[PDB]
Amino acid sequence: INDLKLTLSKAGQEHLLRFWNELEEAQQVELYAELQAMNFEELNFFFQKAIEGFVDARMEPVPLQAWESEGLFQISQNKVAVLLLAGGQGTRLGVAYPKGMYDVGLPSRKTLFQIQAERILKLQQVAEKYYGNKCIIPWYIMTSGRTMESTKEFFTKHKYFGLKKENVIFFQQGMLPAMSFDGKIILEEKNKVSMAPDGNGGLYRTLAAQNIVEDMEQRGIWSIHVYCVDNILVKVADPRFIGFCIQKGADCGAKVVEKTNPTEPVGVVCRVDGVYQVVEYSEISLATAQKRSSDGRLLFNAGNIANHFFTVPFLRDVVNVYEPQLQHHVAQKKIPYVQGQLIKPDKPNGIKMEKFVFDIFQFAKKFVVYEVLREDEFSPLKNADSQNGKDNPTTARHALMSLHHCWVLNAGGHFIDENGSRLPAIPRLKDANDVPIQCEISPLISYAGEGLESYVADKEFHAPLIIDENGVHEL
Amino acid sequence: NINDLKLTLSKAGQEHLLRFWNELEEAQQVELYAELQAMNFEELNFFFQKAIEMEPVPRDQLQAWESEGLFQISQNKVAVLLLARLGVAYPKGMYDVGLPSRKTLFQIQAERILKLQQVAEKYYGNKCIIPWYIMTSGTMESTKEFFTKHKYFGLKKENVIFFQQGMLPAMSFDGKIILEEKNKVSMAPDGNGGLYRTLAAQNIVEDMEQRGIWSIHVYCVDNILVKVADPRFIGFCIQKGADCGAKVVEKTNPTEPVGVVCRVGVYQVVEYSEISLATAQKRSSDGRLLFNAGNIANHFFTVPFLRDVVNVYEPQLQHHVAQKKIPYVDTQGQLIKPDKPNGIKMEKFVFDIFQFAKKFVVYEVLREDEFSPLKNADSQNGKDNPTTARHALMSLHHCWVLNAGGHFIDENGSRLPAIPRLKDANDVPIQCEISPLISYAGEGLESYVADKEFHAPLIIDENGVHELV
Ligand SMILES: CC(=O)N[C@H]1[C@@H](OP(=O)(O)OP(=O)(O)OC[C@H]2O[C@@H](n3ccc(=O)[nH]c3=O)[C@H](O)[C@@H]2O)O[C@H](CO)[C@H](O)[C@H]1O
Ligand SMILES: CC(=O)N[C@H]1[C@@H](OP(=O)(O)OP(=O)(O)OC[C@H]2O[C@@H](n3ccc(=O)[nH]c3=O)[C@H](O)[C@@H]2O)O[C@H](CO)[C@H](O)[C@H]1O
């Protein structure tokens, strides 16, 4: 401990040992492990530059077959990977397990992870169909908190959903200590430093420290599709988006949906002082949020759907060179703490340092924006049911089923009531007993509405209707 | 009831099984009746009619393999499956070879399992479990009794899974089922290859899947040196991506009774009793035996492979036959111990599944560290007996002490050679025994022995180091 004491004294963090004599050896060793693992010199520096750092006026608006084929070709060449921002405990949904494990009550009861996995396997199959060889889209999954072990167990239980273990790469995001307004690391307990994830922009520090870009390079990957786990409609490894970005020579790309409600909680892609960035929804004034352009659309209408494209060379530069130049954002927090007694604070007593995944768009030499349709591509799981009526399991399950219902109609199929009366595209729900059409199509059958003609063309179905690898089921 | 059974028996040419029915007490009749009704005589005849009717294996990372095996164990992804002449009627697991500790083979195995759980916890930081599947035969109740009395040697009841393999009737050379007693069919276990059928029948692979098991280490009960759930073997098999693996030692004596791993363009073991002397003696240009990969009855199976075995491969396994001297009751009602073999037992062999492996690997180990089987009673042929078994274990642990920096001394305090000369017929080899709870394979001995010296017998256990006096 005299080497540790010295390290702590040099950094001005020697209060971290103040309960040492009150701990049993079991507990002392876990503190020791925690402290020995930290870079106190670096942390003081991060704090100092974060505090030094501690918008609307400078914001300005953002003014196909070949794409899909290009994307499928890149997939077929083993040149595409995906990187999943898997998040931490699903505390915003009222659960401790990560969001990828959430079951929104689809007819199949499939989790978000399973749907995403089946989308990946599907594209591998489609590419093999068009270009003739077996191909691989590796799946890099960044977990946070300490959800990694349970995520691995979940995947193993499900046999990686038909993917191969060797092509799913789990890695866990680092944590930073909470700091007081004086820059002192806060003990949560006598034997425990208070620690927290450093935001999804902690991705970059984590890729660097764990040599993840080097694995992509070894595999020969060129394009990375970064996406958020919470969106049930997400077009994982979307070949149209990948082809778009490849043909534009993008180093970085972002998908957006049209924001139509001023107070929708989406970051807006815009230019600030000439450069591309996402301005977070909690940063803009209501005046900026509500500004309309002459067509009547919102001026800032490019809503960030957390779906990005990076080339591997750009990611390498971000990880090795750029992100280290960015200072952390300060967020004040109520941090539970221990002289002698365990206290829960009624007001913020400390700072969490964080970065966001979109903070490095500013470094892109060729940034591009790809607009998509909300109903086909963006239905996020953000909230518990009944919290605010939006972005919850009910809206998520209904968005997917609505989408699949539309696929069936567009492929020439029809839904009928119990008398064989064909239902409208938009049915009237008038009695307490009426429910929307329940339709669920596995990604193994259809990625984006293609390939349904043998299943549904010129046929009538009574919902609920499930289409999957075992056929067509009317429940 | 009886006139119907008789017709069933008559159709199968087995009606002699009722020979003594007119002399049996009522309760005796009920028991024989229940035995016979459960048998499928058509199938048995079919088994009997079929049953009665090579290329060499082309020949450091040890720590990396061990670490991977420990990681599998730490994730609860490893289980072991125990396959369970000495002149005793009780199962071999209960045999006491006369170690200083007097521990039975079962106890030594149990403590190896407990040890690895602890070692994997030390390595990776979480508590973990290695389920122990124990395949018995119709040994089952005695084995369970024994374990319960010893409180599972410190393991949890719920992680020791006893299951009973099938039995087959002994049959004459003419395919007639043999009566052991006037009201009892002579039954024997169907070979250690009976594992696969039993797995399918009792949904054991479902159980492995439910538990989250990925790798099974299958091993023979009789080897006092057996590295139960050996993390090196498991790790090797994991890194090679094998579905199936077999541990071997180098066979150097042509007539050693070990099966030999070979290719027959697929992997097999050819049992020692099926090889010609010519094949057994053949030597390659380096002077080693051409067929030198001796099967030590230690196998690796992935659970997906066992799933494929249960789903697809298990039905194609063949019965081996062996001529046996089967105790019987003659046509005069006399109990006879036959002067000449009088029938056959049909048996499957556990290694016959290797022909279905797509990624089969062989892992060579050192005999002195890993293989000292208990096959024979002490006087019978000078080999593979309680004496050799006990001395092999004590020699190993002696080597562990020296390798860890300790020394043995004589009664005057003088250092003994690694290989001392025996002085007279009353002299003894160094006696040393180290509990598996202290050391699984020679690790963790520094604090006990490094730069210390010991007068044998030396025991090291959870109560420390003991010079016996
Ligand atoms: C910083 C960020 O990403 N902002 C994006 C976000 O905002 P939004 O503020 O809604 O993001 P969340 O609140 O969904 O995510 C922030 C981070 O919080 C963590 N977390 C969140 C919920 C939870 O139950 N557990 C948990 O650990 C995750 O690490 C996650 O990556 O998604 C939207 C699209 O839907 C926006 O348009 C984006 O600008
Ligand atoms: C078929 C077999 O494995 N042969 C092996 C065997 O022969 P070996 O002829 O000496 O012995 P066995 O076939 O009896 O097999 C030994 C193991 O199988 C178990 N058992 C046996 C019969 C049964 O119906 N059920 C059952 O579980 C025994 O309890 C024991 O644990 O061990 C040697 C190594 O020492 C050989 O190199 C092997 O080729």
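One is the number of the first residue shown, and numbering goes on along the chain from there.
Cβ coordinates are placed from backbone N, Cα and C, and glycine is handled just like the others.
According to Swiss-Prot, the mutagenesis experiment B:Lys375 to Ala (Swiss-Prot position 407) carries the following note: Abolished UDP-N-acetylhexosamine pyrophosphorylase and protein-pyrophosphorylation activities. Recorded in Swiss-Prot as a mutagenesis result, B:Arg421 to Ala (Swiss-Prot position 453) carries the remark: Decreased interaction with IRF3, leading to decreased pyrophosphorylation of IRF3. Swiss-Prot lists B:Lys423 with the feature UDP-N-acetyl-alpha-D-glucosamine 2 binding site, giving experimental evidence as the kind of evidence. Under the heading UDP-N-acetyl-alpha-D-galactosamine 2 binding site, Swiss-Prot lists B:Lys423.
Straight-line distance linking the Cα atoms of B:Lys375 (mutagenesis position) and B:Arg421 (mutagenesis position), rounded to a whole number, equals 28 Å. Between B:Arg59 and B:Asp60, the deposited coordinates omit 10 residues, leaving a Cα-to-Cα distance of 17 Å across the break. Flanking an unmodelled run of 14 residues are B:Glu53 and B:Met54, whose Cα atoms lie 21 Å from one another.
The secondary structure of B:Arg421 (mutagenesis position), as reduced to three states from DSSP, is coil rather than helix or strand. In the three-state DSSP scheme, B:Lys375 (mutagenesis position) falls into the coil class. Looking only at other Cβ atoms within 10 Å, the busiest spot among the recorded positions B:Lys375, B:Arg421, B:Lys423 turns out to be B:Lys375. Spanning 5 unmodelled residues, the gap from B:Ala84 to B:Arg85 amounts to 14 Å when taken between Cα atoms.
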